[PDB]
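Structure first, commentary second.
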Amino acid sequence: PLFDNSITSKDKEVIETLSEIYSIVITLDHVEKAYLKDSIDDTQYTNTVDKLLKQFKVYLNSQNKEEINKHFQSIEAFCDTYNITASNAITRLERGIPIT
Amino acid sequence: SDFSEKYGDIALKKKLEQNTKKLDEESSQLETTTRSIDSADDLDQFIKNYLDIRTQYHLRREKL
Amino acid sequence: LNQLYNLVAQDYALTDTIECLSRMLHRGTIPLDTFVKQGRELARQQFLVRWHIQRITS
């Protein structure tokens, strides 16, 4: 059973949101790795990353923020709740800047 | 009835094995098939298929 | 029954695809951005799958 036939219209929107937060995290982690293997070059990297890091903060600081932290709390945590490996990401996130 | 039985086990275990080999084998070749894909239309069709494929791999692998 | 079983494969499969995309990006095949778009669209998909399992595996 995909969607529970008693999942809030507003909840459905919240899952969809997490799916995005997720999307950022795992994606970012790659970007970073790619940059530490030159694949992508500095010019490129700093825009895109900065862009991502911005997008993130927005998702959490959306109007329906409560429910976020609610069933899916503080972030380093949420990275475990879900089988997610991203040893780079978690540093690129908790530090809110790319090149430094 | 007794042998044929315990030998139905070997019976599949070998043929599935091959598919698995076959599939992983495929995805490597399919990776080598990587061209001037500026056609984001076709890149998607490449994705779709790689995804599609890999699904089938793990699914099999899973059994054993 | 096999609803989960079939789903499990997806999670792995997707992971495998995104990895490949990464390799593809490294050898230049795709522009440095198309990766993000296609990547996210995959990850997003993945999340739903993973979370969908939580429903079952809970």
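The residue numbers of chain B are those assigned by Swiss-Prot, with the residues present covering 139-202 sequentially.
Positions of Cβ are set from backbone N, Cα and C atoms, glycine also.
Copied over from Swiss-Prot, here are the features:
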- B:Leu181 to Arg: Abolishes ESCRT-I complex assembly; class E phenotype (malformed late MVB); when associated with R-185 (MUTAGEN)
- B:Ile185 to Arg: Abolishes ESCRT-I complex assembly; class E phenotype (malformed late MVB); when associated with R-181 (MUTAGEN)
For B:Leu181 (mutagenesis position), nearby residues of its own chain (Cβ under 8 Å, 6 or more apart in sequence): B:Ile175
C-beta crowding around B:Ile185 (mutagenesis position), within 10 angstroms: 17
Three-class DSSP secondary structure - B:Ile185 (mutagenesis position): helix
